[PDB]
Structures are given as C-alpha cells and as structure tokens.
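Scroll down for the structure; my scribbles are underneath it.
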Number of protein chains: 2
Amino acid sequence: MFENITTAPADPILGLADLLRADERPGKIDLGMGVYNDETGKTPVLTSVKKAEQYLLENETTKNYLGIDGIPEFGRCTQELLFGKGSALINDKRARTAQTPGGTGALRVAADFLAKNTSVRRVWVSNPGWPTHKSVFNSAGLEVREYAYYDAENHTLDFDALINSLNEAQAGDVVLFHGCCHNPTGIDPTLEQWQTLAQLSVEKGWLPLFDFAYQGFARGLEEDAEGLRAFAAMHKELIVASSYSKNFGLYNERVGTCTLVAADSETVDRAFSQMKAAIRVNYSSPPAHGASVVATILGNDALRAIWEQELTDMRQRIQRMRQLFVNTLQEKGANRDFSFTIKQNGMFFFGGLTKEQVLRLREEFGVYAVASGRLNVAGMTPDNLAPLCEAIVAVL
Amino acid sequence: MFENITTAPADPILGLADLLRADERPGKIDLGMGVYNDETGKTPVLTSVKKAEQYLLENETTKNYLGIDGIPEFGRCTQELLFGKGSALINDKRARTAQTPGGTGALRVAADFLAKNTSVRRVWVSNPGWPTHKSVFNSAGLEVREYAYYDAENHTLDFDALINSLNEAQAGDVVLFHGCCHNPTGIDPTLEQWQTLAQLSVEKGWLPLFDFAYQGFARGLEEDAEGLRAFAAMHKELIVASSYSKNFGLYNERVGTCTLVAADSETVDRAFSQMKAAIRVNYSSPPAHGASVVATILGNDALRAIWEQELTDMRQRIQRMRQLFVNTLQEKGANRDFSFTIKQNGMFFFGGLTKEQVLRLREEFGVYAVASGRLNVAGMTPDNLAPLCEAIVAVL
Ligand SMILES: *Cc1c(COP(=O)(O)O)cnc(C)c1O
Ligand SMILES: *Cc1c(COP(=O)(O)O)cnc(C)c1O
C-alpha cells in the first residue's frame with residue numbers, strides 16, 4: 001500500500017523547526033516562526049494564564065465532552081472582542097461562533113463548510129501573504145487566486161494595485177483579509193481604506209473572510225478590530241477565523257474560533273448546523289483547556305486587567321526591539337536604509353532580504369528566518385541584537 | 001451566499017446531548033453517550049490526572065508550538081501500550097505515531113492520508129457498528145461498505161457470516177476492526193478468531209485499520225491488545241487510531257493518536273511525511289494539555305500505579321452494574337431474558353430494545369439511549385437502577 005508514496009514537501013515556516021533541531025552550532029538565532037520571546041529569549045506562559053490554570057485545577061470537576069461548538073461563554077466573549085460589547089450582530093443574534101483548534105483549525109472548518117454547502121469555487125488571498133492559506137483552501141478543493149497588495153520599492157500598501165487586481169474577483173467568491181498585523185508585510189489598510197474596501201466589497205458581491213490572529217499587537221484590542229467592524233457594519237454575511245495563540249501565548253493549546261454571520265438568526269442557525277457537521281466529521285469537539293483559560297481570564301475583571309497589561313508589555317517590547325534593530329544596523333554600518341521597519345505592525349520585519357541572503361544567514365551565521373526575507377522581531381533580544389546585526393551587515 | 005443552505009441532520013449519538021438539555025423533567029436518566037459515571041452519577045476527573053495537572057501547573061515553563069506529530073514521549077508510550085514494551089515494530093522502527101485531537105481526529109487524518117496518497121477507494125466497516133465511521137470516511141471521499149458481524153437471535157459473533165461478507169473485500173481496500181469492546185455489540189472475537197482474521201487478511205491483501213478506543217475496559221491493558229498484536233505480527237502495513245478519552249477520562253481534552261506501520265523505517269518515514277502534511281493542512285499541530293497529562297502519568301511509576309487501579313475500578317463498577325441490571329430486571333418481572341448482557345465487554349448493553357421502545361423510553365419515562373437500542377451501562381448507578389428498570393419493563 002505505501003511503497004509508491006513520495007516524501008512531502010517541507011513547510012516553509014513550520015519546517016524551520018526541524019532545521020533548527022538538527023543544527024549543532026550553539027549560537028543559533030531563531031527568528032523564524034512568529035512566537036513572542038521575552039528579554040531572555042524564552043517564550044513564557046503568561047501570569048494571567050498561570051493564574052487561570054490554577055483556578056481550573058481547583059474548580060474543575062469533570063472532563064466530559066464539550067459539545068460540537070465548544071464552551072458557550074468562550075464564544076460569547078470572543079464575539080465581544082471582535083464586534084464590540086454592544087454590537088448589532090450580537091443583539092440581533094446574527095452571529096454564531098464555534099471554538100476550534102487554533103486559527104488554522106478555523107480556516108479549515110470554514111473551507112470545508114464553504115466547499116460542501118456553498119457555490120464558492122475560489123478564494124482570493126494577498127501576495128505577499130501567508131503560505132498556509134493556499135494549502136488549507138486547496139486541500140478543501142477550492143481554487144486560490146492572489147491579489148496585489150505590497151509596494152516593494154516604497155514599502156507601503158499598493159492600494160491602487162490592490163483594487164485593480166480585485167476587479168478580477170466575481171460576485172460569489174471569497175476574499176481573505178488579515179484583520180491586522182498583515183503577515184508578512186506588517187502594513188495594514190487605514191480606516192478610510194477599510195471603509196473603501198467594505199463598500200467595494202458589498203457592491204461587488206464578495207464574501208469577506210477575516211483571518212484575525214494578532215488582535216492587540218498593532219495598536220490595541222479595539223483599534224485593531226476597526227476594519228472588521230467596518231465590514232461587519234455593511235455586510236450581511238461574513239466569516240472570521242481568530243486565534244488566541246499569540247495574544248494569550250497559548251500556542252500549543254490550539255485555541256481559536258470560527259464565526260459565521262448571516263442576514264438573521266434563522267439563516268445563521270441553519271448555516272451553523274452545517275458548520276457543526278463539518279466539525280463533527282473532523283475532530284468531533286474541541287480541546288477544553290486552552291479555551292477555558294481564555295474564558296476564565298476574559299470573564300474575570302482582575303484577570304483581564306493583568307492579561308491586558310501583559311499584552312501591552314509584549315507589543316511594547318517588540319516596538320522597542322525594531323527601533324533598536326534599525327539603530328544597531330546603522331551603528332554597524334548597513335549600506336541600505338531599513339527605517340521603514342518601524343512602520344510595520346506586528347512581530348515581523350519584511351522587505352530587506354532576498355532568498356539567498358537568508359540562506360547564507362542560516363548557513364554561515366546560523367541565523368534562521370523564513371526564505372521570504374521575513375524575520376521575527378519578537379525573537380530579537382538585547383543579547384542577540386549585536387551578533388544578529390553583524391550577520392545581516394555582512395550579507396547585504 | 002447562505003440563503004439556500006439546508007439544516008444538517010442531527011447526529012444519532014452526539015445529538016442526544018441537545019435532546020437532554022431541552023428536557024425540563026428532573027428525573028432524566030442519561031444512558032446515551034458512552035462516558036463513565038461513578039456511583040454518584042457524575043463523570044469525574046481521575047486522581048492520577050489531577051495529580052498530573054498539578055505537576056504540569058508547577059513545572060511547565062512554555063506554551064510554544066508542539067511540532068506536527070506532537071509530544072514525542074507521548075507517542076513512544078502509546079506504542080508500548082499498543083504493541084508491547086519489546087515489540088519488533090518498535091525495535092525495527094517500523095511505526096510512527098502522530099498525537100491527534102481524540103480518536104475521531106485520528107480516523108480523520110487517516111482517511112485524508114488514504115484518500116490523497118493511496119489507491120484505497122473503499123473502507124469496510126461492521127454492522128452493527130459506530131455511525132461516525134461512515135461519516136468520517138465518506139467525508140474524505142472514500143466509499144463505505146459494511147460486513148456482517150452480529151448474530152441477533154443468539155447474541156454472539158456471527159463468525160461465518162463475517163468471513164462470507166468479507167469475501168467481497170478486494171485486495172487494496174481497508175477493513176476497519178474495533179480493538180476491543182466492540183461498539184455497540186460488546187462482542188469481540190477470541191484470540192483464535194483474531195488469528196484466523198489475521199491470516200485471512202494477509203492472504204487476501206486487506207489494509208487493516210484498528211479503532212482502539214476502549215483499551216483496558218474489556219479484560220485489561222495487555223489482554224485487550226492481543227488481537228492487534230496478532231495482526232501486527234503478521235502484517236507489513238497497518239493503521240491504528242487510539243483514544244485516551246475513556247481510559248483516562250480526558251474526553252474534552254481531545255487526546256488520541258494515529259499510528260502508521262510499514263515494511264521498514266524508510267517506507268514508514270516517507271509515508272509519515274504525507275500524514276504530517278494531512279495534519280498541517282487541518283489543525284497544524286495538536287493540543288498539548290491532555291497528551292502531557294497522559295505522558296506524565298504513563299511516564300511516572302507512582303502515577304501509572306494510581307491510574308491503572310482507577311482504570312480497574314471503572315471496569316469493575318460497570319461489570320457490577322450489568323449483573324445488577326439483569327437481576328433488577330428479573331426482580332421487576334421482565335418477560336424477556338437479558339442474561340446475555342453479562343457477556344458483553346465495555347460500557348454498553350445492546351440487543352434487547354427496538355427503535356420504538358427507546359423512543360417511548362425517552363418520551364414517557366425520560367430515559368435517554370441511542371435509537372439502536374444501545375444503553376450506556378456505565379451511566380447506571382444504584383440510585384437510578386430501579387426507576388430505569390421499571391421503565392424498561394413497562395416497554396417490553
Ligand atoms: C498565527 C497565524 C494564524 C493562526 O495560528 P494558530 O496557531 O493556528 O492559532 C493564522 N493566520 C496567520 C496570518 C497567523 O500568523
Ligand atoms: C469513543 C470512541 C472513539 C473516539 O472518541 P474520541 O472522544 O474522539 O477520542 C472512536 N471509536 C469508538 C468506537 C468510540 O467509542
């Protein structure tokens with residue numbers, strides 16, 4: 001049965017993990033996968049989280065099945081984070097959320113949902129973008145088309161190119177938007193641009209699909225949801241896949257959600273029934289632990305206070321690191337100007353390096369980054385900043 | 001987009017959960033989903049588990065991504081449980097295990113794996129069987145065929161019928177076997193029958209696929225794996241999906257595994273690469289919590305000792321309950337003889353009731369069971385045994 005099977009191609013991002021574990025050199029600087037590191041170069045578990053886990057260990061009495069869509073309180077809390085405490089979608093019961101195994105799991109159940117219950121044949125994704133989007137949608141049978149987005153030689157959102165390419169999108173097809181902290185460019189549209197996109201979308205008949213994996217890492221919780229809420233205010237239907245992996249540092253606990261929005265509750269319920277079917281035929285119900293932690297925190301005023309401050313400190317350390325990065329580079333005498341880095345939202349640095357420069361970086365200097373020239377700034381720390389910059393200056 | 005979508009059909013088993021939550025009557029006896037209940041009618045979290053969670057809360061320092069196949073130690077431990085501490089499959093490195101979100105998640109990744117990388121067009125499942133098997137395999141695109149298994153008017157394994165129907169299975173197609181505690185008949189083949197099936201299988205060219213969700217609930221850990229090891233000893237390739245939901249009572253933490261076995265390590269590795277691809281396009285990596293708990297317990301002598309005893313007490317309470325069930329029935333004057341119940345392995349009672357009798361049970365008496373006439377004996381307790389039996393005697 002398995003004699004003819006061929007080796008699968010390695011993942012451009014997740015594959016870095018395996019490359020790293022095979023390298024014996026001690027001074028390896030890992031700036032690949034987008035995980036947050038503190039000043040000591042460790043990706044720690046939040047205090048609010050530890051406190052919640054303490055509470056769960058003491059108050060949890062059963063481990064019984066969670067119900068297809070997961071913890072109800074968890075879903076309600078996520079809707080408020082996404083649409084605002086007094087949103088119309090929430091009041092008119094137009095939204096239904098399913099707890100899922102991470103944001104990726106959400107993209108998968110959405111894709112399966114779309115493929116079997118809708119006439120969507122193709123999904124539109126940006127370029128530059130996130131590799132996993134194409135894999136996920138192609139595996140569900142949907143065709144993936146790319147739209148223009150980044151202005152390389154200027155380092156800004158090529159808004160005219162964005163609309164010109166999107167003119168190709170027909171009514172009925174899906175358009176994938178990054179909520180905030182665009183992976184990998186870090187450049188997001190402004191509120192006015194979001195509004196333009198929203199009106200153009202409603203008018204053109206596209207089914208919007210938001211991938212929200214970095215809420216709170218750009219400006220803040222509420223501000224980062226601005227674009228989404230703009231679309232939510234004009235749209236009748238939409239899908240939003242969110243993740244709590246990064247803003248709660250619950251990476252391996254696979255905590256995410258998939259929210260469906262329809263014209264009314266009758267439609268959303270009828271639709272959600274089919275999304276539950278897609279889920280039940282996959283993993284049945286979702287892992288409780290991570291979601292319980294989030295609900296506990298999000299539901300306790302004291303805990304939420306600690307958590308938001310921790311989120312603030314993470315965003316602040318990254319902002320400090322990129323400003324320090326640019327500085328140490330000029331300090332080391334980099335021939336190219338990387339000041340544009342400071343305008344990027346999120347955890348990454350994108351735009352300066354080529355496929356070969358990053359290859360040389362890992363080979364000669366043991367610095368690991370993605371082949372697209374994307375570096376995880378959150379992996380940068382005061383102690384690795386100098387060696388890291390010396391490596392980069394030698395490769396420019 | 002979502003106007004034409006139709007309401008999905010409810011799940012025959014998981015749907016019971018929703019039926020129950022809508023019934024306001026106080027004396028509802030839930031004997032539907034196969035979850036263990038103690039004397040007090042609660043499905044509690046094991047002490048060994050609580051101890052492990054305590055240890056994790058204190059020793060866990062990061063929540064960083066788990067790697068596609070999950071916790072290595074967890075996989076190794078599961079291989080020993082399944083194939084025995086000194087198995088050849090383990091020594092010759094012929095087996096590769098991936099941590100998955102429950103046993104259902106394992107069946108799904110196996111189905112996706114098969115559909116895209118193999119020429120398997122159909123999977124053979126028993127009748128009576130577990131409804132989810134058909135859903136899972138059909139959603140991956142594979143066709144599901146059923147084979148004879150149970151002798152209703154005798155309450156035994158119809159072994160001749162089993163082989164006669166399986167003669168229809170061609171070389172290349174999958175045959176699904178329940179490791180032990182056959183859901184729902186509770187009747188498993190004997191070691192000699194397992195051996196016959198093993199030889200017939202190798203000779204006929206079927207790819208065996210074991211669903212191991214109740215190890216330890218029939219006779220014991222080692223004894224329950226006898227059939228599997230018989231096949232493992234004669235087979236070159238095989239797949240085994242196991243669950244820790246029941247034997248560890250970690251239901252909502254989604255703890256399972258998918259193990260692939262090939263002729264040698266070269267083949268199994270090449271094959272596993274594609275299974276990792278199927279996983280990465282689904283949920284990326286699995287939830288850490290539940291698997292960590294199992295690895296902690298399974299890896300600590302003291303903890304394992306406590307855990308095995310708890311598993312023993314669960315099996316013993318269920319055995320006591322079915323003997324008490326049969327007795328109270330005759331005590332109440334049931335016209336039909338249900339003594340065959342005592343020969344059933346696992347958590348269920350199957351064979352006495354009809355679709356209408358169970359319907360009347362939930363309607364008139366508020367007793368919930370699956371429409372197939374399958375009752376969760378583990379849900380039976382000294383306090384609900386009497387009312388439960390009175391309901392049944394009134395419906396016979
Ligand atoms: C991280 C990320 C996700 C989701 O990650 P999960 O670990 O699966 O929660 C989705 N989209 C983008 C762009 C991401 O960066
Ligand atoms: C319980 C069960 C499974 C797996 O359950 P999970 O909660 O998904 O681990 C698989 N097969 C059968 C027959 C079962 O009873």
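One is the number of the first residue shown, and numbering goes on along the chain from there.
We read in the header that X-ray crystallography, 2.4 Å was used to get this structure.
Every residue gets a Cβ built from N, Cα and C, even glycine.
According to Swiss-Prot:
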BINDING   A:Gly34, A:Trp130, A:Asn183, A:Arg374  L-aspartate binding site
MUTAGEN   A:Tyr65 to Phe or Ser  Slight changes in activity
MUTAGEN   A:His133 to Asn  Decreases to 60% in maximum rate of the overall reactions in both directions
MUTAGEN   A:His133 to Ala  Slight increase in maximum velocity of the overall transamination reaction between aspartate and 2-oxoglutarate
MUTAGEN   A:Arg280 to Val  Reduces first-order rate constant over 25000-fold
MUTAGEN   A:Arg374 to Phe or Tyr  Second-order rate constants are reduced by >5 orders of magnitude
MUTAGEN   A:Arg374 to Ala  Reduces first-order rate constant about 10000-fold
*Would you mind checking how many other C-beta atoms are within 10 angstroms of the C-beta on A:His133 (mutagenesis position)?*
22
*What's the longest C-alpha separation between any two of A:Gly34, A:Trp130, A:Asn183, A:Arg374, the listed L-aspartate-binding residues, in angstrom?*
12
*DSSP state at A:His133 (mutagenesis position), helix/strand/coil*: helix
*Under 8 Å Cβ-Cβ to chain B, which of the recorded positions A:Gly34, A:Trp130, A:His133, A:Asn183, A:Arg374?*
none
*Of the binding-site residues A:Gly34, A:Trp130, A:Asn183, which one sits closest to A:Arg280 (mutagenesis position) when you measure Cα to Cα?*
A:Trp130
_A:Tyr65 (mutagenesis position) and A:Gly34 (L-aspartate binding site), Cα-Cα, nearest whole angstrom_ = 32
*asked:* I need the neighbours of the L-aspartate site defined by A:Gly34, A:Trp130, A:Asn183, A:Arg374. Which other residues of that chain put their C-beta within 8 angstroms of the C-beta centroid, in sequence order?
replied: A:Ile13, A:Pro184, A:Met347, A:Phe348, A:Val370
*Of the recorded positions A:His133, A:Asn183, A:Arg280, A:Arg374, which ones put their CB under 6 Å from ligand 1?*
A:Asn183
